[PDB]
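Undergrad: One structure follows; several queries about it will come next.
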Amino acid sequence: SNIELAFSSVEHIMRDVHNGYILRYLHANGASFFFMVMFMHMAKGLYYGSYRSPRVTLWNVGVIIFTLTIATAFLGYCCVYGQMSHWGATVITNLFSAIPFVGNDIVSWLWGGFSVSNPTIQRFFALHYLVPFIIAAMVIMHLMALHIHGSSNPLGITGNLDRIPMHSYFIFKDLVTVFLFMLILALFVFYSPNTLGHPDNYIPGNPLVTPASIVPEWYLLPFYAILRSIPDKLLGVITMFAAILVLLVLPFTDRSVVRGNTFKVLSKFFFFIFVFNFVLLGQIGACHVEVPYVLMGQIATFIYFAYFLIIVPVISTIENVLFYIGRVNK
Amino acid sequence: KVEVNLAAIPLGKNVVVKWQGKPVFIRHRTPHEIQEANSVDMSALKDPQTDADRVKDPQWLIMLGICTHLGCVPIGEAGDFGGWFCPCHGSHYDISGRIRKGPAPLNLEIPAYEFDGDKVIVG
Amino acid sequence: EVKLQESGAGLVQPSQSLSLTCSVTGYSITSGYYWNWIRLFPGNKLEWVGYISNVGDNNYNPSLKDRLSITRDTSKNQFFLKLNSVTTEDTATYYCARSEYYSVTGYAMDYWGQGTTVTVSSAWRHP
Amino acid sequence: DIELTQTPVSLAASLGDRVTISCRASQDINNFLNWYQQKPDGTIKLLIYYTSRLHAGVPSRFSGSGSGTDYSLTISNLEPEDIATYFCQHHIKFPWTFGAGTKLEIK
Amino acid sequence: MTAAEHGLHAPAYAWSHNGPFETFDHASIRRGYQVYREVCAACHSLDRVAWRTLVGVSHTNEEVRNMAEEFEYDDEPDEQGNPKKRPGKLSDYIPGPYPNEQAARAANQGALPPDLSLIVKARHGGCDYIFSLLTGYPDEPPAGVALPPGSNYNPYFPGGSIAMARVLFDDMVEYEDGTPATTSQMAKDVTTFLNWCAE
Amino acid sequence: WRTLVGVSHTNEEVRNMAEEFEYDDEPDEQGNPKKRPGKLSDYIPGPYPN
Amino acid sequence: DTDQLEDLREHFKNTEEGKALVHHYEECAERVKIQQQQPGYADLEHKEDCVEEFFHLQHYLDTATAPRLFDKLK
Ligand code: HEC
Ligand SMILES: C/C=C(C)/C=C/C=C/C(OC)[C@@H](C)[C@H](OC)[C@@H](C)CCc1oc2c(O)c(OC)cc(OC)c2c(=O)c1C
Ligand code: FES
C-alpha cells in the first residue's frame, strides 16, 4: 500500500506472481461483472415490484449493499494508484468538501494530509479489505429478510399454492447461469482483460497533472453524469446522492393495487423508457461537456427522478382505474 | 517554501512547480493577456475580482492549480476564455485564473509570496 | 472592450462653471480601478486634474483642489468634472482616463477618452 | 510637486532611424515612470509603464530604460506613424506630473 | 471536441498477434529489441523489464547474459564500506539512459520521455497507435499550423504538437536476420516488442 | 530533529544543531546531485554511511 | 530499400479519391498562404488552418493502406 511501492507491487503481481495476471484480471473484471449483475438484479426487482408489499426491508437492505459495494469498489480502484486512481481518490473525497461548515476538515481528515498522498492510499487499502466483510454481513441480513416471506414470482401474485423445494431444481437451475457467467467472464479475463478498463491507469499517478482523458469507471458514469448536469457545486453532489436514495421512495409512489409489470401496458412501456434513459445517462457521462450533451444530460436527469416521483404514481393510479372501468357494469 | 527562477520563464509560457504537495501555476503573461485580464466587467464573474487584487506584478500570474470544484489540476492554455480548463467537470478559467463557466465556485487561489530579484519565493 | 466618451460645454464664459461628462461602456466605474481627468494646454504641458475611485473617493491636484469637484452616476455609468469659476487660464483640451494600480508597477492610465476641447471666451453660443 | 524635464524638446529625424528622448526628476521616483504617445489628431495612448513594461499594442521596436532620476524612450525605426508627441509621467506620490512633451517631425 | 485535439484515429493494421489463437511473432520481437536498443534506448527507459525475461522469449541465456554485462550496477560496498560497481546480471532490470527526471527533462528541451514498459497498454489503439505514430510524421505540417519551436507535427498525437521528432529512417539499423530495415518494418518490430514488454 | 523542540531545547537551538549537517536535496536543472543544510523535519545523521 | 508504407501512400495518393482529396487540401493551403501576406494576419483571431482537410486525406490513405501494409512486411 505504500504510495511509492503501490503501483509497482501491482505490476509485480502481473509480471512475477504465478498466475498473478489471472488473479488481477479476474478481480478487476469480476468487479465489473459484479455491477452488470447487480444492475440486473436491481432491475428485475424494480420491474416485478419486489420492493413492495412485505419485502420493503429486504429492498432497503439491498439499497445499503448498493451504496457499500460502490464504496468498496472505489476504495479498491485507488489501490493501483494509476492516474485514474489518484484523481478518482481526489475528486471523490472532495465530494465531502461540499458540506457547509466542517467540509474541508472532513476532507483533510480522510486524506490524513494536505492532499492525496501515502496516508490516503494506505488507509484506503486497509478499508478496502474491511468493507467486503461488512457487505458479507449485510448480505446475511438481506437473506434473513428474504427468508421470512420467500421470493416473489413473475405473476406478482402469491406462490403459496404451488411450492417446490430449493434442492434439485433451483440448485441445478442456478448451475446453468453460474457456468454461463463464468464462460463470459473467462472470455474477458483471457481474451480481452483490459477492454472494461481505462488506459490512463497504466500510467503511475501524478499529483501535478490531471489527464485530459479522465473518465470514471463505466459503472459509475450515470451517476457521474447526474452530478455534471447541475452547474452548482453543492446541488451537484446533493442531487447525485439523491439519485441513489430515491430508490427508497418506490414502495410509496407505486400506487398500483397489483404487483409487477407483467400485466401493465403503460408500466412496461415506461419501465424501458427508464432503462434506456439510464443507459443514455451513462453515455452522456462518457461524453464531453459540450453543447448538445449538457442539455441532454439535464433532460435525462429530470426523467430519471421524474420516474419515481411522477410517472409511476400517476401511471399506476390510471391503470388502477383503467383495470376497474374496463369490466365493471354496476 | 519554494524558489522559482523567474528569469528562466519565457513570455507566453506556463510553468508548474510543486509546493507542499499542491501544484503552483506561474505564467509570464503577455501585454495582451494582461489587458484582457484587467478589461473584464465584474458583472460577468460569479466570483468578482480585479486582476490587480490577484497579481502583485501584472507580468506574473501566480496561483494554485487546484480547481475549486472537486480538486483537479486545470489544463494550461485551454478553455473558452484563453486560460485554463478543468477536464474533470468542465470548468473554465481566464488569464487571471478567475472562474467563468462551470461548477467551480471560486477563482483559482492566490497563495502567499514575494519577489527577490529574478526569482519569486512562494510559500 | 472599454470605451470612454467625452461630452459637454465646449465653450464657456468666465466666472461660470466648466462641466464635462465622461461616459464609460464595456466596464463599470464601480467595478474597476481609478477614474482620472487631465487637461492639455496649447503650451504642450499636461496637468493631472484629479480622480475618483471605484469606491467613491476623491484626490485632486493641490492646485485646483478647491474649485473642482468630481462626481459620478453609477446608473448611467459616467463620471464628471466641474471646475468652478473659470478663467482664460483654464482653456485647454480635457481628457478622461482610467488608470490601474498594481503593487509592483504602480499606476498607468491605460484607457483614454476622445478629448473635448473647451474654450473660455466671452463670445456667445446658443445653449 | 516634482517636475520632469523633457529633452530634447520638439526634435526631428528621418524616415527610418533610432531616436532617444529622456525625462529627469527633481526628486527620486524609483522606477514609477510611464510614457504616453499623443497622435496628431488628438488621440492619447499608453506606450510604456513602470520604466520598462510595454502596454498592449505597442510595437516591440519600442524600448525603455533607466532608473532613479534618468529615463529614456528609445525607438528602432520611425517608419512610419511614429510621428507624434511623447510625454512622460511619474506616480510615486500625488499629484502626478508629466513632461514638457517631445514633438517629432519627419524631415 | 475539434478533430485535431482528439488526434487522428489510428487505423487497424493486421498484426500477427491479433487473434484468439495467435501468439506474438517472436522473431519480430527479437528485431524490435535491436531497434529499441540502437534507436529508442537513448531516451526511453524500460524500467519494468528485467533481463531474465528475454531469455527463451527473444534471445538465448548466453545472449542476454552478454547484453547485461555491458552495463554497471551498484554492488554492496567493499570490506571498508566504500561503494563499488559491478557488471550487471540476469536478475537486474534494463537500465534507462537518464539518472533522474531532471537530467531527462534537460536532455529533451523540458519534455519527459515516458518509460516504454507499458505504453502499448497505456494508450488507445495500442499497437496501432504506437505504430501509426512512429510512421505518421509528415514532412510539413498542414497549412496554417503554428508549430511551437522545438515541437514537431504528428497528426495521430492529440493536439498535433509532440515533443518527440521523427527518429525512424530507412536502413538506420542492420537487422541481424537480414530483413530489410525499412522505416515501417522497424516500426512494426519495436511495437511488437513493446507489446510483449507490456503484456 | 523537530522532536527535541519543546522537550530539551528551543526551536532556534534545534534549527541550529540541524543546519550543521548536510542532507541530500533534489538535483538541480541538469540533474546534478547537490547537498543542503539540515532542517527540523530531518533525522539525526549517523556517523557511518553504512 | 524504399519504405513499404511510402510506396503505398504514393500509389493511393494518385487515385480518383486520392487526387480529389489532395486537391481540396491544396485548394485550402493556397487559400491560407494568401491570408498570411494580407494586412495584419498576426492580429486576426480567426486564422484558418487546413488540418480538417489534411485529416480527410490522411484518413483516406489510412483506410487504403492499413489492411495491406503488413503483407509486404516481414
Ligand atoms: C530522444 C531523442 C528520443 C528518441 C530517440 C525516441 N523518443 Fe520517444 N519520446 C521522446 C520524447 C521527448 C517524448 C515525449 C513527447 C511528448 O510530447 O510527450 C517521447 C514520447 C514517446 C511516446 C509516447 C508519446 C505519447 O503518446 O505521449 C512514444 C509512443 C515513443 N516516444 C516511442 C518511441 C520509440 C518506440 C522510439 C524508438 C524507435 C522512440 N520513442 C525514440 C524522445 C525520444
Ligand atoms: C473511505 C470511503 C470514502 C472516503 C468515500 C467513498 C464514497 C463515495 C461514493 O459512493 C459510495 C462514490 C463512489 C460516488 O457515489 C456518489 C460514485 C457514484 C462516484 C461518482 C464519481 O466518480 C468519479 C470517478 O470514479 C473518477 O475517476 C477518475 C473521476 C470523477 O470525476 C473526475 C468521478 C466523479 O466526478 C464522480 C461524481
Ligand atoms: S474539478 Fe474542475 S470541474 Fe470538477
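Chain E is numbered as in Swiss-Prot, which gives 62-260 for the residues shown.
The deposited model was determined using X-ray crystallography, 3.0 Å.
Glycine residues also receive a Cβ, built from the backbone N, Cα and C atoms like all the rest.
Feature table excerpt (Swiss-Prot):
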| type | residues | note |
| --- | --- | --- |
| DOMAIN | E:88-241 | domain 'Cytochrome c' |
| BINDING | E:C101, E:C104, E:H105, E:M225 | heme c binding site |
| MUTAGEN | E:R166 to G | Abolishes catalytic activity |
Undergrad: Where the record says E:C101, E:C104, E:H105, E:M225 bind heme c, what is the longest distance in Å from one Cα to another among those residues?
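TA: That value is 11 Å for the farthest Cα pair.
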Undergrad: Using a 10 Å radius around each Cβ and all protein chains in view, which of these recorded positions has the most neighbours: E:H105, E:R166?
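TA: By the 10 Å Cβ neighbour count, E:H105 comes out on top.
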Undergrad: Got a sec? Which of E:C101, E:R166, E:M225, the recorded positions, have CB under 6 Å of any ligand 1 atom?
TA: E:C101, E:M225
Undergrad: I need the neighbours of the heme c site defined by E:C101, E:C104, E:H105, E:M225. Which other residues of that chain put their C-beta within 8 angstroms of the C-beta centroid, in sequence order?
TA: E:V100, E:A102, E:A103, E:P174, E:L177, E:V228
Undergrad: Distance check, please: Cα of E:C101 (heme c binding site) against Cα of E:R166 (mutagenesis position), rounded to an integer number of angstrom.
TA: 16
Undergrad: What's the number of neighbouring CB atoms sitting within 10 A of the CB on E:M225 (heme c binding site)?
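TA: There are 18 of them.
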Undergrad: Could you tell me which three-state DSSP class E:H105 (heme c binding site) falls into?
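TA: Going by the DSSP assignment, E:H105 (heme c binding site) belongs to neither helix nor strand, so it counts as coil.
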Undergrad: Rounded to an integer, what is the Cα-Cα distance in Å between E:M225 (heme c binding site) and E:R166 (mutagenesis position)?
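TA: The separation of the Cα atoms works out to 12 Å.
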Undergrad: Provide, as an integer number of angstrom, the distance between the C-alpha atoms of E:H105 (heme c binding site) and E:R166 (mutagenesis position).
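TA: Cα of E:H105 (heme c binding site) to Cα of E:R166 (mutagenesis position) measures 12 Å after rounding.
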Undergrad: Give the residue from the binding-site residues E:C101, E:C104 that has the most other Cβ atoms within 10 Å of its Cβ, counting over every protein chain displayed.
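TA: In terms of Cβ crowding, the pick is E:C101.
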Undergrad: Between the Cα atoms of E:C104 (heme c binding site) and E:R166 (mutagenesis position), what distance do you get, rounded to the nearest Å?
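TA: The Cα atom of E:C104 (heme c binding site) is 10 Å away from the Cα atom of E:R166 (mutagenesis position).
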Undergrad: Going by DSSP, give the three-state secondary structure for E:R166 (mutagenesis position).
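TA: Helix, per DSSP.
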